[PDB]
Structures are given as C-alpha cells and as structure tokens.
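Asks: The structure that follows is given in the form of structure tokens.
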2 protein chains.
Amino acid sequence: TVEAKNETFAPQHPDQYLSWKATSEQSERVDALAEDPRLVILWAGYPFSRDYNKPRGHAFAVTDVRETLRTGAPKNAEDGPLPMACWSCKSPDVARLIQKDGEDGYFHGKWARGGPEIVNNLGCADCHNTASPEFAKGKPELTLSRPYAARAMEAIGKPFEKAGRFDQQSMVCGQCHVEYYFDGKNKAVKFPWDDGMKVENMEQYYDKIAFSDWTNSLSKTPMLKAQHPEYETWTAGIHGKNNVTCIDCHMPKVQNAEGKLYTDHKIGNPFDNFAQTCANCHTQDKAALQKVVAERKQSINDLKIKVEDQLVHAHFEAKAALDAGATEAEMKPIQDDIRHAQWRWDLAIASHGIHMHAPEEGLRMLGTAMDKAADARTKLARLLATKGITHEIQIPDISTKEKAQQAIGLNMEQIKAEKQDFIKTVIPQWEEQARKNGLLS
Amino acid sequence: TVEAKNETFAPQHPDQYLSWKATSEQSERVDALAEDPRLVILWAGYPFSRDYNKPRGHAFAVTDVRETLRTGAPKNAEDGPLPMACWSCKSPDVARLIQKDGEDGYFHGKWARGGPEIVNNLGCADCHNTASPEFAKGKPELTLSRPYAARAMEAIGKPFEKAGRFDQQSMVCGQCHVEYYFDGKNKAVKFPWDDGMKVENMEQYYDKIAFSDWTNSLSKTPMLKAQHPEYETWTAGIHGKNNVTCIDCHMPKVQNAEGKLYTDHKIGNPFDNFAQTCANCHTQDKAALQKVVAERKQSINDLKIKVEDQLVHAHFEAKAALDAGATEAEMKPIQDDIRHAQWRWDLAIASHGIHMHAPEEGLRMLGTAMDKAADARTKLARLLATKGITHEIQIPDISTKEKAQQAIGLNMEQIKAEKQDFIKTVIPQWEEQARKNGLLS
Ligand code: HEC
Ligand code: HEC
Ligand code: HEC
Ligand code: HEC
Ligand code: HEC
Ligand code: HEC
Ligand code: HEC
Ligand code: HEC
Ligand code: HEC
Ligand code: HEC
Ligand SMILES: O=S([O-])[O-]
Ligand SMILES: O=S([O-])[O-]
Ligand SMILES: O=S([O-])[O-]
Ligand SMILES: [Ca+2]
Ligand SMILES: [Ca+2]
Ligand SMILES: [Ca+2]
Ligand SMILES: [Ca+2]
C-alpha cells in the first residue's frame, strides 16, 4: 500500500529527501487580495473573496489548506463549507485513503472529516510508486496516484502507462496543477478536459452541462471559477510544444558531493538555479532572460488590470440594473456575457506562471475576455436606460482589500477570529489523533 | 552621383542583380479590403477605404503606387489628392531627387509632380552607397539613403554610423518598413519615434501635437492611421531581441553555381528557402515551424476581427448619435476612445508579418484596443439613451467590399473609370518624358 510517511524514505534516498524537504525555505505567503482588491468583487459570494494567497513551497500545502479562510472553522466532522475534495492536491495521505476506502469513499463528506487523516506533507507517494522494489534501487517509477488524473489524461488521448518517460514527467505535475471542478453530489475532482484543454473547449464544455461554480452576489451571474491551469497552458506554449517538461525547468538533474547525478526535489523558481535550468539549452545571460520574462509579466499584468476594471464595472452595473427592477429574462444575455468574459479572464491569469509558460495565450485569452465584457457593459447601459437611468454607475471605494471586503458585506473581523480559534485548538487535536493512529510520526 | 538606373550595376554584380530583379516573380496582388470589408468602414473618409492591397515584390513598388486608387487621377502636376512624399519608399529616384534638389525640394508639391521623375524600381541606391569605390569590389557599403530614416534611427539611440554590421542590416529595411506620418504643410516623412516605438509611445506622441491623419466620415472622430510597423514590432519581438536581422530570414547568404557566397537579393517569404533561413538556427522541421506560424496567424486574425466588429459598431453608433443631435462636447470623450482604440488596433495588425515577428506584442495591442472600444460603446449607449434611443443601432450589410464602399458614399465605378483612363494615357507620357530626359533607359 502507499507509504504517506515521507520520512520513511530519508535513509534510502538522502539527496531527493533533503532537497524535497527544502521547499520549506520557500515560506513567504503573499496576500493576492491585498495586492489586487478587484479580485474581491469579481469573486463576491465565493470563498476566494475572503482569502487568496500566492502559492509557496510544497512543504506548506497541508498547513495552507488548514489555515486559509476558504475552509472556515468547522466545529465537527460534518461542518464547514467545503468537502473532502479540498485535501486532494495537498497530501499523499489522499493516495492512502483513496487506496484504503476507494475513491468514492474518499470524496464523501466534508473537508473537516479528513482533518485527522490527511496529515503528511505533499510527498513521495504522490508522484512515485514507492511500493515497487525498483524504487528502493533508485528508479523513479513515476505514477499517477490520482485516478481522476489518470482519467483526464486518457481523455486527452495521452494515457499515462502508454506515454514516454518525458511526457509522464509533466503528467505527474498535471495531477494537481490544472483547472478542475467538483463533479456530482459527492464533489469528486474532475478536469474539464473532455473536449480539449483550450479556454473555448472548456467554456463550451461547462455550458453544455450548464455547470456553474457559484452565483456572483452582485450581478447574480452564474459564474465559472478557474484555477491554476499550468498543464493546459504549458501545453499551448512554445516550451510545451517542444516537449520541454515541467521537470527540465523546475526539477533539474544536479550533482551530490560525490558527483552522483540526482533530480533536484526543491521545486521552486527555476531562475534560482539558472545554470542548471535555462542555461542548459539557452546561451543568454541570466539577466537577459529574467528581463524578457519580467516584461511579459508586466504586459499581462497591465492588460489583466484593464479587463478586471471592466468586469468590476459590469458586476456593479448589473447590481444597479437588478435594483432598478430588471427581470431574469432581461438579465440573462448580460449574465451570459459576464460569465463568459470572466471565465476567459480567470483562466488567463489563474496560473501565476502564465507569462512564462505561454505568454501569448495568456494575452490572447484576455483579449477575448475584453470582447465579452464590452458586450456586457454595452447591453447594460441600454438596459439601465430602459429603466430611466442614463448616468454612469458609481462604484464604492475598493482601493483596499479591507474596503472591498466590507463593500460586499463580509464580516472579516468575525470570519478571522473564528478561524484563529480553529487553528489554535482544532489542529493539534487532529495531529494528536493522527499520531495515535500511526498516521503521523 | 546617386545612380538610380539599376541596370548599370548588372554587369559588375550579376548575382545580386539577378536575384533582385527576381522579386518580380512575387507578382500576385491580393486585395485586402475584399478579404476584409470591415476595413472600409474603419477607414471611411480616407483613401484606404477605396483601395488597399497586401504587399508584393519590390519590383512592383513603382507600378503599385502608380496604380492604386489612393493616388487618384491627377490631370497635371498640381493635381491629385496626395503629395510628393508618397514616392519616398518606392524608388531610388527619390534618393536622386533628394541629393539633387534637397530634402525640402524633394517633398515640395504634389505626387503628380513626380510622375516623370520617379521611374526606376526600388533598388541598389536605396540601400547601398554605390558611389563608394569599395562597392565595385563587392563590399556592401550599406547606407541610409533616406535622411528622415537617419534622423529616426538617431532618435531611438541607434545612430546608423555607430551601429555594427548586423544592426545596420535591419536598418536599411527600417527606411521604409515603419509607421510614419506627414509632418508640416510640405508633408515631409517623419517616423513618430521621439518618445519610443511602443504603441503607447506613439499615441502619446501623436496626442501631444494634436495630430490627426483624417476624420472618419461616419463618427467624425479625429483618426490616426497606422502603416506596416515591421521595424518597431520586429524590435519588440523575441527574434529582434536576439538580433536576428530582417536579413537572416528574408535575405539569406547563398551560393552561386561556382560555389561563391553572396546575399540572396530576392526579398520574399523565408519559408521558400527554409534550409537557408530558419534551419540555420532551428532543428525543428519546416512543416513544424510553418504550423506554429500558422497558429499564431489564426489566433491574431480571430482577435483582430472581434476588435474590428466592435469598432464598426462604434462608428455607426457615433453616426447615429450625430444624426440624433449630439453636440461636439457630447461626442468629444467618445471620439477620444475610438481614436485610441483604432490606433491601437491598426498598429497591431498593419504589419502583415506581426504573427511571425512579435505575436505576443500584436495580441497585447489588440487587447488594449479592445479596452477603449469598450469604453466608447458604453459611452455611446448612454448618450444615445439621453436622446431617447435605447435600442441597438443597426448596421448596413457590409459583407463585401463592394457593399461597404457603397454604404459610406463612394462611387466606385466613377473612381475606377477615372483611374483606368489615368493609367492608360498618363503613365506612358511619364515614361516617355523620362526616357526623353535619360532618367529611364
Ligand atoms: C486538482 C488540484 C487541486 C484541488 C482539487 C484543490 N487545490 Fe488548492 N492548490 C492547487 C495548486 C496546484 C495550488 C498552487 C498553485 C496556485 O495556487 O496557483 C493550490 C493552492 C492552494 C492554496 C494556497 C494558495 C492560496 O490560494 O491561498 C490554498 C489555501 C488552497 N489551494 C486551498 C484549497 C481548497 C480550499 C480547495 C478545495 C476548494 C483546494 N485547494 C483544492 C491544487 C488544487
Ligand atoms: C511532486 C512530484 C514529486 C514528489 C513529491 C517526489 N518526487 Fe521524486 N521524482 C519526481 C520526478 C518527476 C522525478 C524524475 C523522474 C525522471 O528522471 O524521469 C523524480 C525522481 C526521483 C528518484 C529517481 C532518482 C533521481 O533523483 O532522479 C527518486 C529515488 C525519488 N525521486 C525519490 C523521491 C522521494 C524519496 C520523495 C519524497 C521525499 C520524492 N521523490 C517526492 C517527482 C516527485
Ligand atoms: C499532490 C499535488 C501536487 C503535485 C503532484 C504538484 N504540485 Fe506543485 N504545488 C501544489 C500546491 C498545493 C502548491 C502551493 C503550496 C502552498 O501554497 O502551500 C504548489 C506549489 C508549486 C510551486 C510554487 C513554489 C513556490 O515556492 O512558490 C511550484 C513552482 C510548483 N508547485 C511546481 C510543481 C511541479 C513542477 C510539479 C511537478 C513535478 C508539481 N508542482 C506537482 C500541489 C502539487
Ligand atoms: C521552459 C521553462 C519552464 C517550464 C517548461 C515549466 N516551468 Fe513553471 N515556471 C518557470 C519559471 C522561470 C517560473 C517563474 C516565472 C517568473 O519568475 O516570473 C515558473 C512559474 C511557475 C509556477 C508559479 C510559481 C509561483 O511561485 O508563483 C508554477 C505553479 C509552475 N511554474 C508550474 C509549472 C508546471 C506544473 C509545469 C509543467 C506543466 C511548468 N511549470 C513548466 C519555468 C518553467
Ligand atoms: C530543455 C530545453 C529548454 C529549457 C530547459 C529552457 N528552454 Fe527556453 N526554449 C527552448 C526551446 C526548444 C524553445 C523554442 C525555440 C527554439 O527552438 O529555440 C525555447 C524558447 C524560449 C523563449 C522564446 C519563447 C518566448 O517565450 O517568447 C524564451 C523567452 C525562453 N525559451 C526562455 C527560457 C527560460 C527563462 C528558461 C528557464 C526558466 C528556459 N527557456 C529553459 C528550450 C529550453
Ligand atoms: C526603399 C523602400 C523599401 C525598403 C528599402 C525595403 N522595403 Fe520591402 N517593401 C517596400 C514596399 C513599397 C513593398 C510593397 C511593394 C509592392 O507591393 O509593390 C515592400 C515589400 C516587401 C515585402 C513583401 C514581398 C512580397 O512578395 O510579398 C517584404 C518581405 C519586404 N518588403 C521586406 C523587406 C526587407 C527585409 C527589407 C530590408 C532588406 C526591405 N523590404 C527594404 C519598401 C521597401
Ligand atoms: C515611410 C515608408 C513609406 C511611405 C512614406 C509610403 N509607403 Fe506605401 N509602402 C511602404 C511599405 C513598407 C509597403 C509594403 C508593406 C505593406 O504594404 O504592409 C508599402 C505598400 C504600398 C502599396 C502596395 C500595397 C497596398 O497598400 O496596396 C501601395 C499602393 C502604397 N504603399 C502606396 C503608398 C501611398 C499612396 C503613400 C503616400 C500616402 C505611401 N505608399 C507612402 C512604405 C511606405
Ligand atoms: C526570425 C524570422 C524573421 C525575421 C527576423 C524577419 N522576418 Fe519578416 N517575416 C518572416 C516570415 C516567416 C514571414 C511570413 C509569415 C508567413 O509566412 O505567414 C514574414 C513576413 C514579413 C512581411 C509581410 C510579408 C507579406 O507578404 O505579407 C514583411 C513586410 C516582413 N516580414 C519584413 C520584415 C522586416 C522589415 C524585418 C526586419 C524589421 C523582418 N521581416 C524580419 C520572418 C522574419
Ligand atoms: C532593400 C535593401 C537592398 C537593396 C534594394 C539592394 N541591396 Fe544589395 N545588399 C543589401 C543587404 C542588407 C546586403 C547584405 C550586407 C551584409 O551581409 O551585411 C547586401 C549585399 C550586397 C552586396 C555585397 C555582397 C553580398 O552579396 O553579400 C552587393 C555587391 C550588393 N548587395 C549589390 C546590390 C545590387 C547590384 C543591387 C541592385 C541590383 C542591390 N544590392 C540592392 C541590401 C540591399
Ligand atoms: C539567426 C538565428 C535565427 C534564425 C534565422 C531564426 N531563428 Fe527563430 N529564434 C532564434 C532565437 C535566438 C530564438 C529565441 C529562443 C532561443 O534562445 O532559442 C528564436 C525563437 C523562435 C521561436 C519561439 C518564439 C515564439 O514565437 O514563440 C519561434 C517560433 C521561431 N524562433 C521560429 C523561427 C522561424 C519560423 C524562423 C525562420 C522562418 C526562424 N525562427 C529563424 C534564432 C533564429
Ligand atoms: O484552491 S486551489 O485550487 O488552489
Ligand atoms: O542562478 S544561478 O544559476 O546563477
Ligand atoms: O500606404 S503605404 O504606406 O503602404
Ligand atoms: Ca509564490
Ligand atoms: Ca474550476
Ligand atoms: Ca505577399
Ligand atoms: Ca501613420
């Protein structure tokens, strides 16, 4: 069965083990709502409007899902707003339970449930078939420990077991680094890849099944949320197209002291080891590549803010149209535009690596998002007119996260206090039960 | 001393002379307004709404400016819609005239004035200091024969005379393959590069001097026209950033029958000699690089059309607001938006090579265009409402060039009749006068 206790592997594999543990150095947790308060409006009614940080080291996955406001402060195993599926991409204990109880049995019930079962840091069994006798010998034996990922990979015509070593490499990361949704009453993780991985494929896919992630509480639009589409966007970009794998840049072959070759498990910023990553294929100075990348980053940033500003006006303008007496049939075509505009925006920048992995596709999707936002705001102006409104809709102060959160009716003081008490008192009980059950060293 | 009679150099320089002359093989003249009737509406009130074709071989430069509807049917040297400056990038006689009469004397007057003076095909003295003794020996002796280009290069901190061989290679192309405007009552060519070559730099530059190319007959917006900014956009793109020169792809070094190395002067599509072009730096095969380029071309085209459709609507809605009583002060803010939107769009796709030279910059520009086009149509929906118009403005059928042109008031048959007559009777008289005067063998 799966060995979720990572430290079990330290003596046999010092080089991988030590460099894997070192992601605990990537510890800064940057508040992205604070940096961009518009996110709060666009995600109004959804948990991302309460708390959304930039990623950090794999070592912090378990603690971050515990600590994010998104998972709240459940007082028992059937409480809290979120289901078991929130653990899915955070811990090899997921592979353990999936193997122990079956996939269906793993996904059943609330996040709170897994509290005392999912306790080991994202680790060896997530990516490796550790039970294989070859793993002991120092062979990677890569595997997809997540059945939902195995299925998604077949669905794009790339079954894992039939793929070469190098395709498999990126697929391992594509177990988590993807856009997904919770399918069914049991909220199983599903990748919406049935029709392809492009924004248009997914848009039409989500529309066919009339899926919606939540209802924007300002405009009452049935929204889609995107998440960190690295696999999909990497596939579209020029590096992907040339089979430069996630590993080529994020997990370089390096030497130990006795000169032995090993894969660097300290997954982080490839530029921190330029000599072993880009320099491997590129003759350019580090500073020159960093500057090209910084420039795409700013290009996308500037454009992304313009689309967001439009979407902010659209949400508040739809709120106005609702208050002035707009009926459901009158809102519908506006709401379709907003749903679409925002999906395209969200998928365009939900991956923080887009300006590197596929800057041109990032840019393209934003442009198509603007086209729909224009359609939404044009329709809205005409709808407001029919209700006797011909002036610009005024927008409350959203210059800080705090003001944006207050403006959509969040009681943060209370939301935060309830989470702090959950963190202090519940987490140690969970860890104490896990140790008792032999789950946690 | 400037020799505009190109055949003089044939004996001494058979390899360059023969391939140069060969651009005459690239003879298809594809009508771009026919491919895309939307352009007719965007350019309403401007010669481009009459006639605009995709580029062909250098060999046809003199014929094309003569034959385009944009230059009209002048019956004498003072007549015609357009000025001397239209010759500036079509013939080495321009260098002859500028050296002989000076830059101001070259620019003074009407395009008609030049008919019997500007008669040799784009050629040697455009790019080469042919007077140099080192030139007879087979050394390129590249030069900027166009002084307004020399000033423009100096303006962006790349003075021709201080530049290496490879900077200079693209600079000779940057004498013509640039965005430009006509400066002063005499209409001298100027590259709007003073504040930089980014779309934002030129928009600010143009707004700073309140410049307008023309007024859109539909919306009465003061408009900017973009023209083929290959130098600016090649600069912004990844190749340009690595000093891959226009020459590396469009003018490869080849070998003559006797194994002698020379520059291929047949300037055309680099894919036609992949082995000598791209294969020099890339290991990917021809079909694979072609399909990447074809993808980017499709991406941009899709976004392009979305932006153009918004702009078309913007112009007809502005027309309707005008027909419905809107004042100048009411229109001003709307016209600013349209002005900026279409400038950003026009500079993004005025280069037919943008999908290859700098896909990501093309796409980034179309996104920013979409942003102002959205503000414009939102402003217009409100203004229209204040005149009691709350329905969508209907657009005439513009599915073909012929119907678009008809819709903006053009009398295409008359325009064509006048142009045909002018080509049949006037051109020959020009050529005869130039022979008479030894300017044309
Ligand atoms: C199928 C993969 C997957 C699932 C399911 C998933 N995550 Fe994530 N999560 C990721 C990846 C990949 C990152 C880091 C990349 C990023 O944030 O862009 C991440 C980052 C995070 C972070 C740290 C950054 C932040 O947003 O503050 C938190 C907290 C988090 N997830 C909570 C959750 C919650 C709550 C759920 C249940 C709704 C969930 N995750 C479900 C893959 C997943
Ligand atoms: C998040 C993904 C991921 C996790 C977590 C992970 N591995 Fe790896 N591992 C990889 C990939 C990818 C390779 C490279 C396989 C190849 O070269 O084809 C690799 C390589 C290896 C190898 C083969 C030798 C080498 O260095 O190339 C060993 C042994 C190994 N890892 C051990 C571990 C141990 C022990 C852990 C837990 C401490 C761990 N791995 C966690 C993805 C992961
Ligand atoms: C089992 C789920 C899982 C898998 C497998 C996985 N990731 Fe992650 N990854 C995450 C989560 C969750 C985060 C965010 C951690 C946090 O913020 O606490 C993350 C973060 C990251 C980061 C941010 C590091 C930092 O310090 O900012 C990078 C880079 C990254 N992953 C790359 C990869 C690569 C490359 C692979 C493939 C070898 C991979 N990941 C495989 C879940 C996963
Ligand atoms: C060819 C190089 C390259 C490849 C291929 C690549 N990465 Fe990246 N990635 C980078 C670089 C460099 C950055 C940081 C960009 C920057 O510093 O602005 C990054 C950023 C990221 C981030 C966000 C990091 C953060 O801390 O915000 C994640 C997550 C990520 N990559 C995951 C992946 C995954 C998953 C794959 C495979 C599907 C992949 N990368 C393939 C080079 C690469
Ligand atoms: C294992 C090979 C490999 C690695 C590693 C690699 N590159 Fe690339 N890079 C390529 C290939 C292949 C291309 C496609 C063009 C070509 O054929 O050279 C490319 C293209 C690029 C481009 C031009 C595409 C664009 O974005 O406009 C940039 C920039 C770039 N790489 C930067 C980086 C950076 C930064 C890193 C490290 C973070 C990196 N590369 C690592 C092989 C690699
Ligand atoms: C002095 C003016 C001038 C300069 C110098 C010049 N161009 Fe041209 N170029 C033109 C004009 C005008 C056309 C369109 C000709 C026509 O349609 O008759 C053109 C057309 C082209 C085309 C389209 C050819 C086809 O068959 O479709 C290419 C490619 C091109 N130029 C590249 C270059 C390159 C590379 C350089 C630098 C070596 C260069 N040009 C220098 C003015 C110039
Ligand atoms: C500063 C350089 C420059 C000047 C000034 C210039 N052109 Fe051009 N012209 C070019 C280049 C470069 C091309 C080919 C690139 C393209 O068409 O996209 C071209 C193409 C053309 C063509 C063939 C393609 C078409 O559009 O039908 C015509 C005709 C033409 N120009 C007419 C004119 C007229 C009329 C003027 C004066 C209003 C003018 N040119 C001024 C550089 C110039
Ligand atoms: C790295 C390769 C590369 C370099 C560098 C390059 N070109 Fe291009 N260019 C191309 C290719 C390939 C095409 C045609 C794209 C296609 O086939 O769809 C093209 C298209 C063009 C076109 C439009 C041709 C047409 O018929 O529509 C012009 C004009 C042009 N290039 C001129 C230039 C100029 C001027 C420079 C220097 C400023 C330059 N090129 C540098 C590869 C290059
Ligand atoms: C529109 C630009 C342009 C035109 C027109 C042009 N040349 Fe060139 N020529 C170049 C460039 C660029 C080179 C390459 C210089 C280098 O390799 O640095 C070159 C190279 C040459 C060389 C040097 C040897 C070689 O082949 O590399 C000679 C001689 C030459 N051309 C002759 C001519 C002749 C004769 C004509 C008229 C028949 C002509 N050129 C027209 C731009 C031009
Ligand atoms: C004189 C050298 C040179 C030649 C010739 C050349 N390239 Fe490149 N190309 C580069 C360099 C350098 C990069 C940047 C990435 C890297 O460092 O390899 C690049 C990057 C690229 C990229 C990745 C950027 C992107 O758009 O995503 C593509 C695609 C590409 N080249 C296509 C072509 C094509 C097509 C041709 C000929 C039609 C060509 N190249 C000719 C040197 C060259
Ligand atoms: O919420 S998870 O997808 O980062
Ligand atoms: O980042 S290091 O390779 O210079
Ligand atoms: O009209 S000319 O600039 O292509
Ligand atoms: Ca980070
Ligand atoms: Ca989703
Ligand atoms: Ca052509
Ligand atoms: Ca212009």
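Residue numbering for chain A follows Swiss-Prot; the residues present correspond to positions 37-477, in that order.
For this deposited structure, the header notes the method as X-ray crystallography, 2.3 Å.
Backbone N, Cα and C atoms are what each Cβ position is placed from, and that goes for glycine too.
Here's the feature list from Swiss-Prot:
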type    : residues                               : note
BINDING : A:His94, A:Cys209, A:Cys212, A:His213  : heme c 3 binding site
BINDING : A:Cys122, A:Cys125, A:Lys126           : heme c 1 binding site
MUTAGEN : A:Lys126 to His, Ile or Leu            : Almost complete loss of nitrite reductase activity
BINDING : A:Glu215, A:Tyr216, A:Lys261, A:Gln263 : Ca(2+) binding site
BINDING : A:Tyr216, A:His264                     : substrate binding site
MUTAGEN : A:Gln263 to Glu                        : Increases affinity for nitrite without changing Vmax
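Could you place these features in context, so I can see how deep they sit and what lies close by?
Replies: Counting Cβ atoms from all protein chains shown, A:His213 (heme c 3 binding site) has 21 others lying within 10 Å of its own Cβ.
Taking the Cβ of A:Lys126 (mutagenesis position) as reference, residues of its chain lying under 8 Å away and at least six apart in sequence are, in sequence order, A:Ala97, A:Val98, A:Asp100, A:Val101, A:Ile154, A:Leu158. For the recorded site, A:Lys126 (mutagenesis position), the DSSP three-state label reads coil.
Annotation for A:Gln263 (mutagenesis position): same-chain Cβ neighbours under 8 Å, separated by at least 6 residues, are A:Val214, A:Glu215, A:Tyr216, A:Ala386. A:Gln263 (mutagenesis position) falls within neither a helix nor a strand when secondary structure is assigned with DSSP, and so counts as coil.
With a cut-off of 8 Å between CB atoms and residues at least 6 apart in sequence, the same chain places A:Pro91, A:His213, A:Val214, A:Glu215, A:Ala386, A:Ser387, A:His388 near A:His264 (substrate binding site), listed in sequence order.
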Asks: Spatially, which candidate from the binding-site residues A:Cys122, A:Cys125, A:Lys261 is nearest to A:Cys212 (heme c 3 binding site), comparing Cα atoms?
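Replies: Sorting the binding-site residues by distance from A:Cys212 (heme c 3 binding site), the top entry is A:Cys125.
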Asks: Determine which residues of this chain, when A:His94, A:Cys209, A:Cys212, A:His213 are set aside, have a Cβ within 8 Å of the centroid of the heme c 3 site's Cβ atoms, and list them as they appear in the sequence.
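Replies: Going along the sequence, the neighbours come out as A:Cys125, A:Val208, A:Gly210, A:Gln211, A:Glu266, A:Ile303.
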Asks: Take the mean position of the Cβ atoms of A:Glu215, A:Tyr216, A:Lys261, A:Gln263, the recorded Ca(2+) site. Which other residues of that chain put their Cβ within 8 Å of it?
Replies: A:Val214, A:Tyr217, A:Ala262, A:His264, A:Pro265, A:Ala386
Asks: A:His94 (heme c 3 binding site): which of the binding-site residues A:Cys122, A:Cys125, A:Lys261 is the nearest Cα neighbour?
Replies: A:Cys125
Asks: Which of the binding-site residues A:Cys122, A:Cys125, A:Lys261 has its Cα closest in space to the Cα of A:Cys209 (heme c 3 binding site)?
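Replies: If we rank A:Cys122, A:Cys125, A:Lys261 by Cα distance to A:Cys209 (heme c 3 binding site), first place goes to A:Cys125.
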Asks: Measuring CB to CB from A:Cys125 (heme c 1 binding site), give everything in the same chain under 8 Å that is also at least six residues away in sequence.
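Replies: Set apart from A:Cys125 (heme c 1 binding site) by at least 6 residues yet with Cβ under 8 Å, we have A:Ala97, A:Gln211, A:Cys212, A:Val225.
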Asks: Given A:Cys122 (heme c 1 binding site) and A:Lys261 (Ca(2+) binding site), what distance in Å do their CA atoms have, once rounded to a whole number?
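Replies: Distance between the two Cα atoms comes out at 15 Å.
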Asks: Write out the long-range same-chain contacts of A:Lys261 (Ca(2+) binding site), meaning residues 6 or more apart in sequence whose Cβ is under 8 Å from its Cβ.
Replies: A:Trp79, A:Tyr82, A:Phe84, A:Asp249, A:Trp250, A:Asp382
Asks: For the heme c 1 site given as A:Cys122, A:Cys125, A:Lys126, which other residues of the same chain have their Cβ within 8 Å of the site's Cβ centre?
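Replies: So the additional residues around the site are A:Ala97, A:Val101, A:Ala121, A:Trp123, A:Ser124, A:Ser127, A:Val130, A:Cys212.
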Asks: Ten-angstrom check, please: count other Cβ atoms within 10 Å of the Cβ of A:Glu215 (Ca(2+) binding site), all chains counted.
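Replies: Other Cβ atoms within 10 Å of A:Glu215 (Ca(2+) binding site): 24.
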